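Asks: I have a structure here, written as structure tokens, and I will follow up with some questions on it.
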Protein chains: 4
Amino acid sequence: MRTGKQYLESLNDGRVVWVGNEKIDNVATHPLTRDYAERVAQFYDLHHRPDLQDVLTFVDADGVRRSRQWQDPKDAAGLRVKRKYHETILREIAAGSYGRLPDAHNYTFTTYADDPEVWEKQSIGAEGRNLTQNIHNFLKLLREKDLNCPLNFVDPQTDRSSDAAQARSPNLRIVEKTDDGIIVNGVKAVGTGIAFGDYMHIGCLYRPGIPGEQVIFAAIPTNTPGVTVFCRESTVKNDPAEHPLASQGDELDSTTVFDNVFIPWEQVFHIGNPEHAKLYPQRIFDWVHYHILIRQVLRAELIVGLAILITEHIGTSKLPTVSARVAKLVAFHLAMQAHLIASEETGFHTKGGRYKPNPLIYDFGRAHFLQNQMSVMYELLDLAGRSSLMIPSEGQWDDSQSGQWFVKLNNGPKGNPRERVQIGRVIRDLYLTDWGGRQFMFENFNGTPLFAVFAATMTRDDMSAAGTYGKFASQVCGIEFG
Amino acid sequence: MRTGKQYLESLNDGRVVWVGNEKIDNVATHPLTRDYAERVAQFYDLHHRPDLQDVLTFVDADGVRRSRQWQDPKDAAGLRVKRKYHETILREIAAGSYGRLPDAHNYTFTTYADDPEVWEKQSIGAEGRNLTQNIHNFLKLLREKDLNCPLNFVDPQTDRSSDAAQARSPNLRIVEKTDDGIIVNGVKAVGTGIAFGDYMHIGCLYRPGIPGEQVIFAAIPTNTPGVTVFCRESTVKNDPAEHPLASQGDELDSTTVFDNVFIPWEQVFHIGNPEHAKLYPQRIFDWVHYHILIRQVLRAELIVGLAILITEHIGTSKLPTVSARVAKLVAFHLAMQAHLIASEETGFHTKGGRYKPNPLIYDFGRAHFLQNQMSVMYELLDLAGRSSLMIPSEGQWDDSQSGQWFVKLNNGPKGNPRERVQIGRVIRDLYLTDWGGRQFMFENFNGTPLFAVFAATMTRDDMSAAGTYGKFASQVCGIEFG
Amino acid sequence: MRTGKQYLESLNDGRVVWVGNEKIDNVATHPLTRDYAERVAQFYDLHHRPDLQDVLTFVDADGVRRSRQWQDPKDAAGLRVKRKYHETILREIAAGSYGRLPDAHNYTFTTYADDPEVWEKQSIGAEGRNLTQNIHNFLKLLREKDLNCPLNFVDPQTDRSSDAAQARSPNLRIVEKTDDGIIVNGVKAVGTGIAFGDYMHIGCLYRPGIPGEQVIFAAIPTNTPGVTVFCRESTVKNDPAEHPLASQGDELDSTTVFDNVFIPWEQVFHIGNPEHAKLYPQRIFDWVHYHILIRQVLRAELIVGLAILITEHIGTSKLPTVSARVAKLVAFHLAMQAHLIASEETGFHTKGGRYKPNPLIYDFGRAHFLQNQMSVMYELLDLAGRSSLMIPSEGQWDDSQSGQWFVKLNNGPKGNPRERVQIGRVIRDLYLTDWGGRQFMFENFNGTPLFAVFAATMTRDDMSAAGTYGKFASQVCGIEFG
Amino acid sequence: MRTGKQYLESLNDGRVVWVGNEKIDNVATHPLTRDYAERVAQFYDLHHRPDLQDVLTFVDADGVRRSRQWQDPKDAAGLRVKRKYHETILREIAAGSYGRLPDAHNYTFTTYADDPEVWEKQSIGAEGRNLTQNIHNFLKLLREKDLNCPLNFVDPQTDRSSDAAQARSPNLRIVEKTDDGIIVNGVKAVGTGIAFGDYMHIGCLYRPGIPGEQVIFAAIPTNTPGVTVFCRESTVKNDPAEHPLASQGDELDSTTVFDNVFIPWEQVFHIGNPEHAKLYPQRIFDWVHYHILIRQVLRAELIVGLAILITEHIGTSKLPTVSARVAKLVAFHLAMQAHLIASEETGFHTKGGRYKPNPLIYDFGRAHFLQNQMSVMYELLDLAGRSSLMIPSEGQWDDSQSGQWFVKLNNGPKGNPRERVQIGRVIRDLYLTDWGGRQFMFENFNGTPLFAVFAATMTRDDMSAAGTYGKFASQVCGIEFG
């Protein structure tokens with residue numbers, strides 16, 4: 001299993017990356033990137049913890065002990081082992097704040113494994129290139145070298161004004177093929193953790209009128225010549241004492257510029273078929289969406305805890321008004337958790353025999369989180385009061401003359417004044433900080449319930465009078481069904 | 001297995017029942033009560049349906065074919081057989097509108113079976129009376145006679161007069177104990193289906209300061225001398241053509257008066273111990289609470305169906321704003337269902353080996369429905385538009401001169417004019433009649449479903465910082481957990 | 001000023017009215033309709049009350065004393081006198097439950113008075129019919145004869161049936177034209193109080209591709225031969241003691257069928273011009289929309305009062321969790337009231353010199369009621385608890401042997417046990433009867449979601465970046481605007 | 001009228017203030033503070049602009065031209081002139097983001113002016129002192145020297161420890177009564193802009209069982225010996241090109257500690273009486289609450305604008321689902337504005353002849369904002385998409401090789417790619433930074449808006465059944481009203 005130290009070294013590979021105005025010499029070391037880079041290191045080192053060997057690792061089919069990240073769930077029971085693996089990672093690293101650690105996006109490659117043939121036999125202009133072997137090859141490399149391969153699938157909003165038939169810029173497209181590979185030019189909008197990966201997982205989602213020279217699926221090293229990762233600015237805090245979570249690292253998002261970059265045939269999985277990009281890219285995001293639900297449920301759990309802690313510390317916890325508000329937080333958690341459990345119980349098997357959770361249920365589970373996060377945030381903030389705003393710094397607390405005033409301001413029915421600040425600082429980082437803010441934003445444009453969901457229900461499912469919801473009502477109304 | 005015929009006959013036993021201003025001579029026959037009575041009769045006859053023998057009946061341990069209402073789930077799979085039993089009943093009778101058919105409240109008696117001794121052992125003032133044997137005797141009678149025994153547990157609201165503690169409350173209490181039994185005087189409030197039972201299941205839920213003599217658990221014949229069942233006025237409709245659901249029967253709710261009622265020792269399960277009334281009465285309500293959720297999930301399913309039907313018939317189903325609203329109804333059902341399924345997967349076993357669903361989850365599931373049901377039905381009413389209001393009556397539709405106008409008014413893309421009226425009539429019955437409005441109040445007649453459920457749970461498990469919710473937040477805040 | 005007796009007698013004119021399957025011989029005396037009929041009578045008699053002379057009547061410009069329903073406001077103060085007139089009617093008649101009493105819809109005719117000629121000169125196919133004198137004549141008749149003229153504007157639902165081009169719709173249309181007048185055939189849908197008017201106010205609203213032959217504005221007697229008023233079934237209760245409100249009358253809604261009805265030229269205001277129906281029919285609903293808001297603010301006030309009465313009678317009013325819930329109701333009333341007041345302070349004058357309230361503000365006020373009334377219903381019901389459901393009849397309350405149990409059950413800190421039943425009966429009528437339910441549907445139809453509220457705003461106002469909301473944002477963003 | 005320069009120089013007076021760990025040598029010049037200080041300076045310079053003399057200044061009673069912040073409204077029209085003054089300030093300075101510029105809290109001193117004597121006559125422990133003259137003295141000083149005097153009323157949370165809420169509080173209390181003044185020791189919990197005022201307005205709000213020794217009202221210089229202003233860490237951004245709003249200054253919040261400071265008698269307004277602290281501190285906060293509402297209506301206006309702009313630039317504005325959402329935003333602003341209008345129309349006069357707005361209405365107005373602010377934020381962000389996240393810094397946009405790609409990326413149906421970035425940056429600052437998050441918290445921190453607002457309301461208005469809401473419901477229920 002890869003080591004954190006090894007991960008950090010592999011970052012200094014001459015990849016060209018900007019964080020805002022600032023060009024980055026070495027992601028592992030630069031003040032704007034090093035902290036998150038060290039979280040990914042932390043991710044790898046976690047798997048060497050003797051006490052975590054059972055939850056984090058398994059003996060693979062080749063006799064090699066690996067991260068359960070690579071393990072395939074065969075049934076619901078298997079899926080709970082997988083979930084427990086993911087939850088252990090999240091609980092350990094920054095209060096489950098990071099959504100694109102390696103286990104999150106790496107598992108998406110299993111959709112290829114489920115049926116590698118289709119990706120080659122459905123390519124347009126793939127001639128006699130062995131794309132199927134390209135899949136098998138990378139899956140082995142990915143797994144055995146324990147690589148980190150972030151997703152780069154999102155396209156620009158694509159000009160909603162011009163003649164769509166003339167699709168020039170800014171989308172990434174094949175501008176020429178040769179005997180050695182293809183050349184691509186354009187950009188990938190919104191990619192998370194691109195600067196911190198070994199390879200990037202280039203792909204796309206179907207949209208009506210998608211050219212075909214734009215249907216590209218590949219995995220290329222991050223430092224492939226002609227690639228520039230332009231990151232938004234980093235929101236990491238420099239004072240760990242004042243910001244226990246925000247100072248731990250910003251999971252950067254970026255737009256990736258491909259400047260006529262050459263992609264060897266060996267690194268391509270599929271090209272050219274808009275029809276194939278319909279539904280197959282969709283499956284690629286299944287495990288990502290499932291992982292998000294896991295993260296969401298843990299977050300709901302954290303908020304309940306924070307609410308119970310801050311509220312017991314101040315001594316308002318036994319007020320009917322307060323407890324009723326805590327009840328809403330518990331409700332929210334139980335609602336999130338129920339979508340998670342129900343989805344895991346109503347799953348199915350992929351071609352590769354992998355047991356997949358029910359997408360209808362976990363996708364609505366995600367919609368439920370997005371639609372109510374504002375509500376619960378407001379409740380936590382209301383319960384915390386000034387504890388998330390008027391936080392005395394260490395210098396003020398430790399002051400000889402006035403330090404004792406702060407101790408008195410924060411003392412409660414359970415003593416331990418320090419705890420008020422500790423709790424308040426977590427709530428602040430989470431909800432009153434740039435860093436905490438991007439944690440809405442992340443899962444936000446990713447969905448938009450009303451919008452996406454019903455464009456994402458009648459896609460694999462049937463929400464018509466002839467579907468499952470039509471039976472009972474029809475019978476009750478005395479109308480024939482079927 | 002009892003027939004509806006036998007059931008109907010058992011109603012004419014001299015029970016004293018008021019419906020509004022009138023004393024009812026025969027509940028089975030009276031215009032105000034006969035319809036619901038025939039719904040219970042229908043419940044019984046259903047089990048004799050040759051094609052329903054598998055879902056509805058089983059062979060008991062004594063080699064007797066009985067209703068599956070008497071069957072014990074011993075694992076999750078068995079629980080789903082139980083639920084399928086209940087759902088078959090629900091879908092078949094008045095669109096799952098009735099909440100206290102015999103299978104809903106009869107199974108709560110297994111709570112006694114799980115551990116009969118404790119009810120006697122914990123009694124105060126009932127020594128030498130064989131309460132344990134009383135339990136076994138009634139369980140046997142209830143089952144073998146196939147009796148219907150509604151719960152009568154709900155107490156009068158507390159009188160908040162400053163001087164309340166210096167006079168009698170209206171609550172039911174033991175007023176005398178004798179060699180033959182106990183004399184009982186007072187009121188049980190908001191009882192559902194009392195007038196239609198063979199026996200009533202007398203009991204109480206704990207409240208701070210509840211006196212020993214008010215703690216009574218027993219089952220007595222509905223027609224016990226001194227018992228008067230005061231029902232609310234009946235909202236049953238007379239025209240089945242215009243009212244397909246509301247004409248099928250009104251599940252009456254009652255205030256039961258006990259005028260110095262004599263109860264033989266043989267009908268008594270427990271008396272005198274407030275401490276016992278803490279956890280145990282909650283166990284009795286578990287199974288009925290779980291049944292309510294089953295019914296609530298079907299109702300959510302019905303609502304989505306009606307929305308899809310009426311929305312497709314009018315031709316508004318295609319509009320994106322309309323699709324989004326139908327989707328959020330799908331969301332509601334999915335959330336209800338998720339609670340149901342999650343509670344079934346995380347259940348536990350009683351001392352009697354019976355597999356119970358998770359009360360934390362299904363009870364918060366109930367609270368989710370109760371808090372949202374009005375908002376949800378408003379969406380349905382809004383989507384149906386004028387079709388739930390401007391409904392042509394049969395005579396207007398059949399009118400030789402003007403009927404054709406109504407056919408045109410109700411014609412849409414689907415091209416079946418009659419259907420719009422069929423759907424309009426069930427929506428109207430469900431949410432625009434007094435019969436329909438009853439469904440909002442009879443299970444939510446106290447203050448705040450969410451908090452009520454939350455307060456009940458923290459008397460059953462730890463919702464404090466020392467409980468399961470404090471662990472993750474404590475860790476994150478650097479606070480010790482134990 | 002017309003008397004109630006005069007109104008009642010005018011109803012007996014051989015008009016053809018169905019209520020459900022029942023043909024009505026006289027709307028004034030029939031069991032299904034007499035009660036609402038008597039509410040309109042009450043409306044008239046109210047104006048003869050000496051003590052009410054000031055708020056209800058004024059001396060007209062001809063020196064005759066008439067109801068202030070005919071009085072014109074010329075400024076903000078004048079609008080207040082008008083509203084005070086409306087509110088006094090509403091408060092007097094059935095808790096403000098009726099929304100189409102004569103003063104509500106009669107005043108819409110002043111739309112014609114603001115500019116009568118335009119209706120003439122914009123007509124197509126009415127050359128030489130002096131529709132202007134027609135207008136002036138009816139306006140005088142309307143007022144001096146003190147008639148009641150309900151609106152009949154609404155059209156059958158836009159359905160794309162099998163062939164909405166090969167076959168004709170149910171819409172009212174000009175079928176033939178003569179030297180005497182016009183012949184119309186078709187239907188007006190969802191009219192309110194039609195069966196109770198002396199005349200009906202025929203009109204239409206614009207709709208993409210509406211035929212000129214369907215554009216018709218007129219006022220004809222209700223008993224005009226060939227006219228049939230088909231009412232939905234009546235929901236009025238037969239027992240005033242148990243239903244203090246729902247027994248007072250049902251403001252019926254109807255479908256009006258015109259079987260080749262002849263309208264004399266002298267009863268026509270405009271025909272034939274789709275362009276005219278684009279802006280003027282909306283002006284007609286302006287005053288009714290304003291009256292709707294007034295009724296809504298009142299209803300919010302009623303609801304607050306009910307919550308305060310029931311919570312005080314029970315004794316929970318001082319509980320912090322109850323105070324907070326009641327605050328929500330007060331918040332809703334104040335929000336409704338704020339829109340009301342703000343619209344009156346920011347109005348404008350019509351050509352007729354009449355001061356109109358701000359439509360943007362009072363229409364959004366209306367939308368606020370529609371979007372929050374379920375939440376308000378829910379909040380009141382939750383506070384009232386069992387009192388709105390478990391209501392003892394007079395017979396039960398007065399029973400000699402068991403009646404005293406109900407006194408004890410309903411006793412509280414403020415004594416007067418009977419009051420709890422009184423309050424509960426009002427709440428039950430308002431929210432848990434057929435009659436109460438239609439007071440939801442009154443507006444539960446007049447606009448698909450918001451597919452017609454910003455398409456009815458952005459296109460009827462600026463509501464663009466160049467509009468009034470674009471100024472501040474543009475500045476702050478350092479952009480354009482100008 | 002004071003000058004920005006003059007104000008800046010007044011700051012360097014040896015006041016001891018910390019921003020986090022940093023002791024501040026000069027509030028006017030320090031990097032953590034100078035930006036907000038220059039905003040207060042901007043506030044003063046605004047008054048000297050010739051183009052704004054009309055709206056910002058007036059000739060006072062003494063003949064001297066002054067800022068309209070010192071002007072008294074004597075009627076509704078006058079109040080509107082005052083509102084136009086405040087809004088002009090807000091719209092000019094950082095998009096109305098600052099809530100405690102001098103005009104916001106300075107006007108609260110008019111409370112004293114309304115009735116000066118009562119503050120002395122009600123004092124306890126100051127027998128023989130003339131305090132009334134002090135009010136007139138400071139009032140003159142305040143106005144003529146054009147001083148800035150922030151509020152400092154909020155006390156430490158009354159922790160239910162035992163001896164923390166008993167005597168040994170951090171609460172500011174009178175420890176010593178000299179014949180030259182008093183000596184005070186303790187803490188003022190939360191204070192906004194204290195470190196930026198010439199004086200601080202010391203005061204307190206009543207709470208059950210508050211000592212008379214903690215009831216102190218006064219105005220002392222900020223650089224008084226023994227006073228330390230401890231500020232939370234500052235959230236000011238460094239780069240105005242990336243942060244157009246957040247770089248403009250952080251309106252800091254403080255805990256002020258009084259280590260045995262001596263207040264001269266000529267600065268005391270009242271001491272010793274808890275009964276006085278009941279209603280009079282409420283009147284102090286009246287004008288502040290009104291100003292907050294003015295500010296909240298502007299922000300709601302701003303939010304609508306941003307939503308329109310971004311939605312139009314992306315070309316998503318025509319979508320029915322989107323325009324529906326924008327209409328909700330317009331509804332929020334309309335609702336907020338209506339509370340504002342209505343409060344101004346239903347005000348009253350103070351003893352001093354000042355026309356004050358209606359507090360019941362503008363306080364429920366504030367509550368409406370506090371409750372909905374989170375949801376409307378979410379809608380803005382969801383509408384903006386990646387624009388508020390994936391923002392190309394200046395350097396990336398200007399880049400010679402790649403810049404072009406960002407231009408094509410932000411191109412929309414309306415061109416002007418740069419605008420997407422400009423709007424996006426404004427939104428990010430508002431809701432995705434800590435500077436922004438402070439704004440939706442600093443508002444409410446005391447408890448629950450709707451409840452507390454209503455709790456404070458029951459004190460000013462009669463909200464019982466004997467109150468104004470009891471009338472209508474009582475008549476409807478047949479209950480006597482008095």
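If you're wondering, the header gives X-ray crystallography, 2.5 Å.
Here the Cβ of each residue, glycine as well, is placed from N, Cα and C on the backbone.
Relevant sequence annotations retrieved from Swiss-Prot are reproduced here:
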BINDING   C:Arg100, C:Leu101, C:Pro102, C:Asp103, C:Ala104, C:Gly203, C:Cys204  substrate binding site
BINDING   C:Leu151, C:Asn152, C:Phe153, C:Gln157, C:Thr158, C:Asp159, C:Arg160, C:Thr192, C:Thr457, C:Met458, C:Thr459, C:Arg460  FAD binding site
MUTAGEN   C:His289 to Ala  Loss of catalytic activity
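Neighbours and distances for these, please.
Replies: All protein chains considered, the CB of C:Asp103 (substrate binding site) has 21 other CB atoms within 10 Å.
Secondary structure at C:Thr158 (FAD binding site), as computed by DSSP, is coil. Long-range C-beta contacts of C:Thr158 (FAD binding site), restricted to its own chain and to partners at least six residues apart, with a cutoff below 8 Å, comprise C:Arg207.
The number of other Cβ atoms within 10 Å of the Cβ belonging to C:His289 (mutagenesis position), over all protein chains shown, comes to 18.
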Asks: Near C:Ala104 (substrate binding site), meaning Cα within 10 Å, which of C:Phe153, C:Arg160, C:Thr457, C:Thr459 (binding-site residues)?
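Replies: Near C:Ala104 (substrate binding site) by Cα: none of them.
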Asks: Determine the minimum-neighbour residue: among C:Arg100, C:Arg160, listed as binding-site residues, which Cβ has the fewest other Cβ atoms within 10 angstroms?
Replies: C:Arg160
Asks: Under a criterion of Cβ-Cβ distance under 8 Å and sequence separation of at least 6, what residues of the same chain contact C:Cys204 (substrate binding site)?
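Replies: Sequence-distant Cβ neighbours: C:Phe153, C:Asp155, C:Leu172, C:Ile210, C:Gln214, C:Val215, C:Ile216, C:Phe217, C:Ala277, C:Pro281.
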Asks: Measuring CB to CB from C:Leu101 (substrate binding site), give everything in the same chain under 8 Å that is also at least six residues away in sequence.
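Replies: Sequence-distant Cβ neighbours: C:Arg39, C:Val40, C:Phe43, C:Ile89, C:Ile93, C:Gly193.
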Asks: At the Cα level, what's the spacing in Å between C:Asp103 (substrate binding site) and C:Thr457 (FAD binding site), rounded?
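Replies: About 28 Å separates the two Cα atoms.
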Asks: Can you see whether DSSP assigns C:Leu101 (substrate binding site) to helix, strand or coil?
Replies: coil
Asks: Within 10 Å of C:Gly203 (substrate binding site) (Cα to Cα), which of the recorded positions C:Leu151, C:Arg160, C:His289 do you find?
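Replies: Those close enough are C:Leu151.
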Asks: Write out which of the listed binding-site residues, namely C:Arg160, C:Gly203, C:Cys204, lie with a C-beta under 8 A from a C-beta of chain B, sequence order kept, or 'none'.
Replies: C:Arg160
Asks: Taking only the Cα atoms, work out how far C:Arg160 (FAD binding site) lies from C:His289 (mutagenesis position), in Å, as a whole number.
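Replies: On Cα coordinates alone, these residues lie 30 Å apart.
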Asks: Tell me the coarse DSSP state (helix, strand, coil) of C:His289 (mutagenesis position).
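Replies: DSSP assigns C:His289 (mutagenesis position) to helix.
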Asks: How many Å separate the two farthest-apart Cα atoms among the substrate-binding residues C:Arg100, C:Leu101, C:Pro102, C:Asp103, C:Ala104, C:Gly203, C:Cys204?
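Replies: This binding site's residues have a maximal Cα-Cα distance of 21 Å.
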Asks: Using C-alpha atoms only, work out the spacing between C:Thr459 (FAD binding site) and C:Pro102 (substrate binding site) and round it to an integer in Å.
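Replies: Between the Cα atoms of C:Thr459 (FAD binding site) and C:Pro102 (substrate binding site), the distance comes to 32 Å.
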Asks: In the structure shown, which of the binding-site residues C:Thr457, C:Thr459 has the fewest Cβ neighbours within 10 Å?
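Replies: Comparing Cβ neighbour counts within 10 Å for the binding-site residues C:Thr457, C:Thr459 gives C:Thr459.
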Asks: Of the recorded positions C:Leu151, C:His289, C:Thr457, which one sits closest to C:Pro102 (substrate binding site) when you measure Cα to Cα?
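Replies: Ranked by Cα distance from C:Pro102 (substrate binding site), first place goes to C:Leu151.
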Asks: When the Cα-Cα distance from C:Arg100 (substrate binding site) is computed for each of the recorded positions C:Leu151, C:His289, C:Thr457, which gives the smallest value?
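Replies: Considering only the listed recorded positions, the nearest one is C:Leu151.
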Asks: In whole Å, how far does the CA atom of C:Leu151 (FAD binding site) lie from that of C:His289 (mutagenesis position)?
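Replies: Cα-Cα, rounded: 13 Å.
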Asks: Restricting to the record's FAD-binding residues (C:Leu151, C:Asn152, C:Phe153, C:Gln157, C:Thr158, C:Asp159, C:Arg160, C:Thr192, C:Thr457, C:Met458, C:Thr459, C:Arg460), give me the longest CA-CA distance in Å as a whole number.
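Replies: Taking every pair of listed residues, the largest Cα separation comes to 30 Å.
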